[PDB]
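The structure appears below as structure tokens.
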Number of protein chains: 4
Amino acid sequence: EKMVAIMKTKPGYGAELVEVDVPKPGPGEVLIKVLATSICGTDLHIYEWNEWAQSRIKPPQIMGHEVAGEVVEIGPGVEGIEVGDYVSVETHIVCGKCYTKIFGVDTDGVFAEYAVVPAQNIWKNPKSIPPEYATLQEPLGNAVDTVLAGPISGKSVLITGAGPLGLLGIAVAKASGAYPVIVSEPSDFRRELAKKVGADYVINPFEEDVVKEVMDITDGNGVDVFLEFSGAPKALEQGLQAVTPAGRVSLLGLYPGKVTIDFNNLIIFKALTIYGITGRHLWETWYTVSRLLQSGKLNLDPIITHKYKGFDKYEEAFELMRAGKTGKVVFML
Amino acid sequence: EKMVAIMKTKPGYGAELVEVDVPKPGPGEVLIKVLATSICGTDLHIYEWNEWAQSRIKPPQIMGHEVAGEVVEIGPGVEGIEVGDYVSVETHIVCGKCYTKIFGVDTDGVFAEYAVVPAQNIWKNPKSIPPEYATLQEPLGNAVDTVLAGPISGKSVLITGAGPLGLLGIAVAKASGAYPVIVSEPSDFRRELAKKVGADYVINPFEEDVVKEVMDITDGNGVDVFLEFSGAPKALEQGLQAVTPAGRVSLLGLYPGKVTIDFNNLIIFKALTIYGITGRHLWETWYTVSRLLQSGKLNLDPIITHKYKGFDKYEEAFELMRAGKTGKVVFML
Amino acid sequence: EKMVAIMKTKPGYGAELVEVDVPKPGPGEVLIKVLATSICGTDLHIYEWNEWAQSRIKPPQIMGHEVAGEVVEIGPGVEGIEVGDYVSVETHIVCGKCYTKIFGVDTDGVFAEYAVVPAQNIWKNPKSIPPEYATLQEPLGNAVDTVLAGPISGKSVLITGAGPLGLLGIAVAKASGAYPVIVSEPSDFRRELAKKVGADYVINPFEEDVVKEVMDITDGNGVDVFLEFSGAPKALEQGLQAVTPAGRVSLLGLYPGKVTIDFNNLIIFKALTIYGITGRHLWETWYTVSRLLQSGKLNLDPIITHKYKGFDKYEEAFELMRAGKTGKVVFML
Amino acid sequence: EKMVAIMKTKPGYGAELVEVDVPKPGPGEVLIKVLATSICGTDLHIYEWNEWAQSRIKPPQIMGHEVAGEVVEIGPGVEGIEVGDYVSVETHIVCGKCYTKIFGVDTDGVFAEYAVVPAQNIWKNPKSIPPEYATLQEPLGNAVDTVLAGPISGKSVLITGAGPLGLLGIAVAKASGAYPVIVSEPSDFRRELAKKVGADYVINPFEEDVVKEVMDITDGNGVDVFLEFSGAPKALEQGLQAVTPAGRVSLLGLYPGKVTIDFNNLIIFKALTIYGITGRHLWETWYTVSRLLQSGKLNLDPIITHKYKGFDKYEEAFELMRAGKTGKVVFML
Ligand SMILES: NC(=O)c1ccc[n+]([C@@H]2O[C@H](COP(=O)([O-])OP(=O)(O)OC[C@H]3O[C@@H](n4cnc5c(N)ncnc54)[C@H](O)[C@@H]3O)[C@@H](O)[C@H]2O)c1
Ligand SMILES: NC(=O)c1ccc[n+]([C@@H]2O[C@H](COP(=O)([O-])OP(=O)(O)OC[C@H]3O[C@@H](n4cnc5c(N)ncnc54)[C@H](O)[C@@H]3O)[C@@H](O)[C@H]2O)c1
Ligand SMILES: NC(=O)c1ccc[n+]([C@@H]2O[C@H](COP(=O)([O-])OP(=O)(O)OC[C@H]3O[C@@H](n4cnc5c(N)ncnc54)[C@H](O)[C@@H]3O)[C@@H](O)[C@H]2O)c1
Ligand SMILES: NC(=O)c1ccc[n+]([C@@H]2O[C@H](COP(=O)([O-])OP(=O)(O)OC[C@H]3O[C@@H](n4cnc5c(N)ncnc54)[C@H](O)[C@@H]3O)[C@@H](O)[C@H]2O)c1
Ligand SMILES: [Zn+2]
Ligand SMILES: [Zn+2]
Ligand SMILES: [Zn+2]
Ligand SMILES: [Zn+2]
Ligand SMILES: [Zn+2]
Ligand SMILES: [Zn+2]
Ligand SMILES: [Zn+2]
Ligand SMILES: [Zn+2]
Ligand SMILES: [Zn+2]
Ligand SMILES: [Zn+2]
Ligand SMILES: [Zn+2]
Ligand SMILES: [Zn+2]
Ligand SMILES: [Zn+2]
Ligand SMILES: [Zn+2]
Ligand SMILES: [Zn+2]
Ligand SMILES: [Zn+2]
Ligand SMILES: [Zn+2]
Ligand SMILES: [Zn+2]
Ligand SMILES: [Zn+2]
Ligand SMILES: [Zn+2]
């Protein structure tokens, strides 16, 4: 039995759409049939084959890691998982000995009709959640950990960056009672998506003064919460200036390099609480994500800008991403 | 200049609708013109004149404490407040020396066309918030402190009691991303109001087994959060049984007397976190309430079951309350 | 090769000192040579063979669970543990699937010269910690989770109950900067031990009014923290009355049955934070315990009232415990 | 009646020891007789008259702000304070309207035999606390807010900087159960003081590799808590590298200017919690400080390196400070 897969055949740009054997689940593994799979920034780096990918990816290897699938076969030893289960996957494979590898980065991914998954990284989904939303749970998890690092209901918020993560952040913040949610994004396309998801105010940082606008919106008090989703040094500076004294900051975005910041006046004298964010990858975050999805309060439709039937148009998909003309791209099978 | 007022003229049942002089604001006080004022359980006790009222109320005295008004005159010394300001009032008058008196309980209230208010208890409202909603801010504050005593977004919740406070609790929980929100209320009328506000599931405790139903809804895990809004001993027992181990409980409801509870198995062995709730009455809670109101996410319309024009039908209003046929009653001026 | 062991041979009172084969470690297990082992309340119940033991203990079975030992042999599969390692044991054997069995309760214990231990429940000890202190880590863990459930440095504290757990609680609280630490204990012997460990004030509840004394010590403010280590209904009532409004309570002690408490005035109106405590049994607590032991700040010497060489005098040990004439009893090998 | 005072007579270096009228307390003020007063970094800047002082100090003005005194006269309106009360002073005079001025910076200080103090900034001291320790409460408050920003008992700690604040930090951390407490300080004199206060390990950053040493002490895990008390850019970098992933950081030290930091790897990928610290100046911190002082657990003797009788040798005192040959200097009256 053969299957179609988007694979990084060798070092270099792009990828190849090929047909390989349907993998067989070994001890502690299960086989899932892919229903939907979405593309992430990490996948784009592997595609473009940058410095990062050039040092960690070992081709040939199937790409992708975000998925919504159905278990079709369970390997030896597996317990608690049955054929027919609707599932998604946690990408971080931890060892549990730390004081490890990433699914779809150090192993074959889910951009194929079927995929092998370690049983321990399986998350069961309620049948009511559509595949196109279920596949966004890993990214949603990062957004949830960023937004909910502290209290947010009835709090004013400044979100810098409206890429897919920032958009998911807006959706989580609004569903969590945040108001007003202010979003700064230079891209016209993404700034408009932010508005559609639910941003109460949007700011174009290349045409307006972010801090001034925030001060106007918050009557000079600043925002209670600043969430950094862009990775732009300037945005970090602006948010630290815009956050109210004793406010909370969550940093998810990754910068080009080191950043030069006025710690004395913006962090120390303002007595801020700053949380560095990276994926929890523990079930607690997944429980929160699942419930928010089941609640119907997450306005995700505007975020899914592209839905492809099959993997055939993969090249077009990756190109649209590089051109910054996408929110979230999903492959439907 | 005279004004109409609902006043507790003397000890006994009921109250009198009279006309008295429009009060004049003294040092540290301001005069507000009432736009809307709502009735609370405390007001009903003063009306019925029970043991509690019989020991603290000193008639004659104007009733009521929940209000939305406009400042028409500022007394001597007052700073930061100007004529024309749209405001609401914090009822607890604290001393700031503790490690005191209640507005509308130990002083004249707001069930009149005008009312004198200590400047320090004034809260300025954004002009966008309608009077009928602004007057519910004190009760909303109790609901916010109960619901938001801990994390709630993407958490399952059991609310026992759907009286006005429980209804406001449901509205706050839903706006805060809680799901599913399960409400137990024996009253058919109020149980239906709960559904209209936004309860995901409702339970009639006199016809169903609360714990069983919760277990069914949560697949045997129990709820992450239990909020007690009824004051019924049985409900407290049920919630403690229904809450997941290591879950959180917020207790607002007041019981008839002491309660007998299995601490060993329900609290200690389940490692619960229990918060006793009573009104914050500090600005932080008011900031949260104001933002949630401005967000438009609080489904308050179903809670306001009665809107009276003027105070003339006050007797009918209080009677409907005793008959348990109301959510929140508001007087519009 | 044979070894001496204190074993519950059959249903009934007492136990037998016998000689059995030195167990052999199977897959995922290791064999430790016991250096020191201490007696706990649970062991006494198994000895006395009460209702609880009569329903869970399946004789014949080696008693005891608190230990400090040295690994002498590692079973198949075991990684991270080498022969010669100085270790202690976590008693709760969890499954990791919950939203299980207890070492020394549902399995052979450590009251023997050698004992088999699941590798996953092994905790490595720094060689600087003496065996007689290392064996008290499980009980210390319960005390740490109770005392440190919230902030405690520079906080006033009321501890009810000075049994071994309460004594360990006093030691942890003092090492953590608590002051003053007030201890209520009716037993003259244990009340004196409390003073020796480091209690700043002691109260004899059968001769004095606990709440009055606390109020005198705290100038009418009450204590910031109330830790219940007795399991006595009256003590729970007194602590809830003695704790300052908005204070914190940690409940570890287990009551005879249900308790009748004034929730309205003592918990709700005082806006308390109540934590039900039961053993963490996760590494975080063990890390805290280990560091506190290494710090030399825990005054444990007064708590170890009896040190026996070998198991021969086991009957005398258990009897002294029932007579309430002990703090902590340790068997040295 | 005249009194001696250390006063900044005019712009420029140094100060003058003069005799002026004993001030009289006006409305809301009280007069205290100084028993002990200590010198702070702020006082040294006013003495040296740097850019900061050159822009905020308005001479003539009495210097100093840290004090332990006795109330000798109460002004009009004052309540709750009686002649004979042993007190200390909170330096931050807040307005309570914020979403202001500093005692001893924008007003006459306490380096005189008597001083006028706003009643609201008075803190009553237990008579058991010696004047030389009571006068260190404001600085201790900064140290407490830094150390206790999060949990610390049984946690490993790295403190960078052993100036007076860092020394007080070490004393608070040890009294709070921290272990091991690692201190990095280039000054031989201060590094030795750190050891005397109670540091478990000391590091000379100009002769050793701080991170390497921390890794050796913590077996490659890093410290649970990093407290920055130096204000040195390099120290901030080292602590962020030395703190364990998901650890906590408290920043009190103020840097020369902006700092360039690797946010991606040290804060974001390590999921740190960072607290910017500046003085609480609210009673809660004062309550904690007072109890820790009453506990006798703070090893403050080594920190007080100089005790002067009277103000006569003020010039010598300030010079010793600039030469970095002091811990804390106290004037005894
Ligand atoms: N810490 C973690 O664990 C983690 C995990 C995943 C992704 N990330 C990071 O989160 C960030 C967002 O990732 P993404 O997938 O949405 O990528 P993205 O490429 O879509 O970038 C986010 C957005 O920032 C916008 N932006 C650029 N300069 C800006 C400025 N000055 N102000 C406001 N917005 C500005 C861009 O136009 C873009 O739309 C990245 O830095 C990514 O590397 C972090
Ligand atoms: N702690 C505080 O600071 C504070 C402040 C205000 C009000 N309260 C209390 O909050 C509670 C609710 O007040 P409210 O104004 O909404 O009053 P309410 O009279 O409307 O009572 C709440 C609801 O509980 C329902 N109920 C009765 N038995 C029940 C059961 N077994 N299970 C579920 N529901 C049951 C009643 O039918 C009613 O609709 C009261 O106990 C009130 O005294 C507490
Ligand atoms: N929740 C958990 O996970 C857990 C785990 C272990 C032990 N425990 C419980 O912790 C408690 C203490 O256990 P222990 O081993 O120290 O037992 P213990 O028998 O030594 O009892 C504690 C002390 O309470 C004292 N006491 C009795 N009445 C009192 C009163 N009115 N006021 C003050 N003190 C009073 C007794 O004299 C005794 O010294 C028990 O209830 C035990 O069952 C709970
Ligand atoms: N944020 C606030 O509210 C606040 C309030 C008061 C003081 N402070 C600041 O706290 C800090 C400490 O003040 P202080 O009075 O103890 O002053 P201090 O002059 O005594 O300086 C602290 C110590 O840092 C040491 N140091 C210098 N470079 C170092 C390095 N690379 N590694 C380790 N130690 C190094 C110095 O030798 C000195 O002993 C300062 O930056 C001060 O301005 C902050
Ligand atoms: Zn992804
Ligand atoms: Zn704009
Ligand atoms: Zn434009
Ligand atoms: Zn990741
Ligand atoms: Zn994940
Ligand atoms: Zn009310
Ligand atoms: Zn039903
Ligand atoms: Zn029915
Ligand atoms: Zn109230
Ligand atoms: Zn209030
Ligand atoms: Zn034990
Ligand atoms: Zn006594
Ligand atoms: Zn006696
Ligand atoms: Zn246990
Ligand atoms: Zn344990
Ligand atoms: Zn100072
Ligand atoms: Zn060294
Ligand atoms: Zn040297
Ligand atoms: Zn200051
Ligand atoms: Zn202060």
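Residues 3-101, 114-347, in that order, are what chain D shows, numbered as in Swiss-Prot.
We read in the header that X-ray crystallography, 2.0 Å was used to get this structure.
Just so it is clear, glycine is given a Cβ too, placed from its N, Cα and C backbone atoms.
A 10 Å cutoff on Cβ-Cβ distances gives D:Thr44 (mutagenesis position) a total of 18 other Cβ atoms nearby, all chains included. Annotation source Swiss-Prot lists active site, charge relay system at D:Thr44 (among others).
In the three-state DSSP reading, D:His47 (active site, charge relay system) counts as helix. If you look up Swiss-Prot, you'll see D:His47 (among others) marked as active site, charge relay system.
Among the features that Swiss-Prot reports, Zn(2+) 1 binding site is placed at D:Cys42, D:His67, D:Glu68, with the record citing experimental evidence. According to DSSP, D:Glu68 (Zn(2+) 1 binding site) is assigned to a strand segment. The Cβ of D:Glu68 (Zn(2+) 1 binding site) lies under 8 Å from the Cβ of D:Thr39, D:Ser40, D:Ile41, D:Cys42, D:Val91, D:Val124, D:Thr149, D:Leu150, D:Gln151, D:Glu152, D:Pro153, each on the same chain and at least six residues away in sequence.
Annotation comment: Swiss-Prot describes D:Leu179, D:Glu199, D:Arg204, D:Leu266, D:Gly267, D:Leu268, D:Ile291, D:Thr292 as NAD(+) binding site, evidence class experimental evidence. Cβ-based neighbour count (10 Å, all protein chains) for D:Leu179 (NAD(+) binding site) stands at 24.
One entry in Swiss-Prot concerns the mutagenesis experiment D:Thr44 to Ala. Its note says: Total loss of enzymatic activity.
There are 25 other CB atoms within 10 A of the CB of D:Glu152 (mutagenesis position), with all protein chains counted. What Swiss-Prot notes for the published mutagenesis of D:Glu152 to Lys is this: Total loss of enzymatic activity.
While the structure shown retains the original residue, Swiss-Prot records the mutagenesis experiment D:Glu152 to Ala or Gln with this note: Almost complete loss of enzymatic activity.
One mutagenesis experiment named in Swiss-Prot is D:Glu152 to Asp, and its note says Shows 3-fold higher turnover rate and reduced affinities toward L-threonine and NAD(+), compared to wild-type. In the three-state DSSP scheme, D:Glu152 (mutagenesis position) is classed as helix.
Non-local neighbourhood of D:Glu199 (mutagenesis position): D:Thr174, D:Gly175, D:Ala176, D:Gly180, D:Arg205, D:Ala208, D:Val216, D:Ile217, D:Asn218, D:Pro219, D:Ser244, each in the same chain, at least six residues away, with C-beta under 8 Å from its C-beta. The secondary structure of D:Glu199 (mutagenesis position), as reduced to three states from DSSP, is coil rather than helix or strand. Among the mutagenesis experiments that Swiss-Prot reports, D:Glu199 to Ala is described with the note: Large decrease in affinity for NAD(+).
With a 10 A radius on its CB, D:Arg204 (mutagenesis position) counts 23 other CB atoms from all the protein chains. For the published mutagenesis D:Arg204 to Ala, Swiss-Prot gives the following note: Large decrease in affinity for NAD(+).
Under a cutoff of 8 A between CB atoms, and with a sequence separation of 6+ in the same chain, the neighbours of D:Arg294 (mutagenesis position) are D:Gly155, D:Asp159. Quoted from Swiss-Prot, the note on the mutagenesis of D:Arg294 to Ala is: 4000-fold decrease in catalytic efficiency.
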**OP:** Translate the DSSP assignment of D:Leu179 (NAD(+) binding site) into the three-state scheme.
**Re:** helix
Original post:
Just the number: how many Å between the Cα atoms of D:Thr292 (NAD(+) binding site) and D:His67 (Zn(2+) 1 binding site)?
Top reply: 17
Subject >> Of D:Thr44, D:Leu179, D:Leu268, D:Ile291, D:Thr292, chain A-adjacent recorded positions (C-beta under 8 angstroms) >> reply: D:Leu268, D:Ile291, D:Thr292
Original post:
Among the recorded positions listed here (D:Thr44, D:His67, D:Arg204), which has the Cα closest to the Cα of D:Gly267 (NAD(+) binding site)?
Top reply: D:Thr44
**OP:** Filter the recorded positions D:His67, D:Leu179, D:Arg204, D:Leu266, D:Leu268 down to the ones within 10 angstroms of D:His47 (active site, charge relay system), Cα to Cα, kept in sequence order.
**Re:** none
Original post:
If one looks at the chain holding D:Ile291 (NAD(+) binding site), which residues at least 6 apart in sequence have a CB under 8 angstroms from its CB?
Top reply: D:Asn156, D:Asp159, D:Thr160, D:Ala163, D:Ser264, D:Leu265, D:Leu266
Original post:
Near D:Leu268 (NAD(+) binding site), which residues of its chain come within a Cβ-Cβ distance under 8 Å, counting only those 6 or more away in sequence?
Top reply: D:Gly245
**OP:** Provide, as an integer number of angstrom, the distance between the C-alpha atoms of D:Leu179 (NAD(+) binding site) and D:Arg204 (mutagenesis position).
**Re:** 11
Original post:
Which whole-number value in Å describes the distance between the Cα atoms of D:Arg204 (mutagenesis position) and D:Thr44 (mutagenesis position)?
Top reply: 19
Original post:
Taking just the CA atoms, what is the gap between D:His67 (Zn(2+) 1 binding site) and D:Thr44 (mutagenesis position) in Å?
Top reply: 9
